[PDB]
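To start, the structure itself, in structure tokens.
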Amino acid sequence: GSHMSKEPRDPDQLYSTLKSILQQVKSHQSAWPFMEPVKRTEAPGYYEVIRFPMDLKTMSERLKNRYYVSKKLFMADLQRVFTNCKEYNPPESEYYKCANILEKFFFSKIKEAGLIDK
Amino acid sequence: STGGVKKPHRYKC
């Protein structure tokens, strides 16, 4: 009895829905530490500290393959870049805040795209 | 305005 929700849900609507969110959160001025995965060593102990180092390119990687059959994949992973940025990095560095920040802009993008739901 | 390094942090030495 409802039809006002914009939640994509489908793997295709999401794929490219998210393809836009991602594209945005990634195009975000706070997305450069996540725009692409670090050198694995750019970040000292990165893979050690970061049990799951995800990025916007890695995000988009999945995206590309339409992997995001759920905004949660998309949420978790993009959230995996912010959180990993929030995990390892210090809220003093450029990236950490850029994580919270992005995570915020991104939040407006997912929200907008009927994403966020978890 | 594009950082190249990963501002080596210290969260889990």
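Every residue number used here counts from 1 along the chain in the order it is shown.
Structure determined by solution NMR.
A Cβ is built for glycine as well, from the same backbone N, Cα and C atoms used for every other residue.
Database features (Swiss-Prot):
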DOMAIN    A:9-113  domain 'Bromo'
MUTAGEN   A:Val38 to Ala (Swiss-Prot position 752)  Reduced acetyl-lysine binding
MUTAGEN   A:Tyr46 to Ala (Swiss-Prot position 760)  Reduced acetyl-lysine binding
MUTAGEN   A:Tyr88 to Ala (Swiss-Prot position 802)  Reduced acetyl-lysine binding
MUTAGEN   A:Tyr95 to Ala (Swiss-Prot position 809)  Complete loss of acetyl-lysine binding
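Mapped onto this structure are the features recorded in Swiss-Prot.
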{"residue": "A:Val38", "record": "mutagenesis position", "CB count, 10 Å": "20"}
{"residue": "A:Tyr46", "record": "mutagenesis position", "CB count, 10 Å": "21"}
{"residue": "A:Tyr88", "record": "mutagenesis position", "CB count, 10 Å": "27"}
{"residue": "A:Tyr95", "record": "mutagenesis position", "CB count, 10 Å": "29"}
A:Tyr88 (mutagenesis position) to A:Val38 (mutagenesis position) - Cα separation in whole Å: 13
Length of the line joining the Cα atoms of A:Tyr95 (mutagenesis position) and A:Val38 (mutagenesis position), in Å: 12
Residue pair A:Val38 (mutagenesis position), A:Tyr46 (mutagenesis position) - Cα distance, angstrom, rounded: 8
Helix, strand and coil totals (DSSP H, G, I; E, B; other) for the domain 'Bromo' (A:9-113): 70 helix, 0 strand, 35 coil
